[PDB]
Amino acid sequence: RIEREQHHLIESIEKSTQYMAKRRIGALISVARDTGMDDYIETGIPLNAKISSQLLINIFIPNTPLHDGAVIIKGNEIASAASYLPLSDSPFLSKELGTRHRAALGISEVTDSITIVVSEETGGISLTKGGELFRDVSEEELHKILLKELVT
């Protein structure tokens, strides 16, 4: 049950971000954990949808209603899309990185959530946790981190 759901969540994130990275589609996916993110869920469009790679991909297609903003995953659902996330004010964040990176950093400073970013400029995948940014991670590295952090 829970472990299978968590592995399916990881697979869904791996497959969708690989798809988007290849096509350089910007994406922002925040996975809630012990810290509650209900307040940011309430800022987006509610989906309460089953997790799948296909739905994640369709959400972030450019020039669509749901593509701007964050997807937030809570429990075993895609809770919301087009959600707002607080932007980090850190001066350490590279000027090369965009708004999605700053939003992922900002939510990671005030929650224990794991947030994944796909850069629309480079296709690189980045991850934020606990106020730190892990830039342009490999597929294997993404896999290891998600296995460690999302499987309990």
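Following Swiss-Prot, chain A residues are numbered 104-255, in order.
Placed from the backbone N, Cα and C atoms, the Cβ positions cover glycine too.
As recorded in Swiss-Prot, the features of this protein are as follows:
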{"type": "MUTAGEN", "residues": "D171 to N", "note": "No c-di-AMP formation (construct without residues 1-80)"}
{"type": "BINDING", "residues": "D171, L188, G201, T202, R203, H204, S222, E223, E224", "note": "ATP binding site"}
{"type": "MUTAGEN", "residues": "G172 to A", "note": "No c-di-AMP formation (construct without residues 1-80)"}
{"type": "MUTAGEN", "residues": "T202 to N", "note": "No c-di-AMP formation (construct without residues 1-80)"}
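Where Swiss-Prot records a feature, it is marked here on the structure.
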residue: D171; record: mutagenesis position; contacts (Cβ under 8 Å, 6+ apart): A185
residue: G172; record: mutagenesis position; contacts (Cβ under 8 Å, 6+ apart): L131, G147, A184, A185, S186, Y187, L188
residue: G201; record: ATP binding site; contacts (Cβ under 8 Å, 6+ apart): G129, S222, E223, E224
residue: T202; record: mutagenesis position; contacts (Cβ under 8 Å, 6+ apart): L190
residue: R203; record: ATP binding site; contacts (Cβ under 8 Å, 6+ apart): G129, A130, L131, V220, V221, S222, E223
Annotated ATP contacts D171, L188, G201, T202, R203, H204, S222, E223, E224, maximal Cα-Cα distance (Å, integer): 20
Conformational class of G172 (mutagenesis position) under the three-state DSSP mapping: coil
Collapsed DSSP category at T202 (mutagenesis position): helix
Mapped DSSP class for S222 (ATP binding site), helix or strand or coil: coil
Sparsest-packed among the binding-site residues, when each Cβ's other Cβ atoms within 10 Å are tallied, from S222, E224: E224
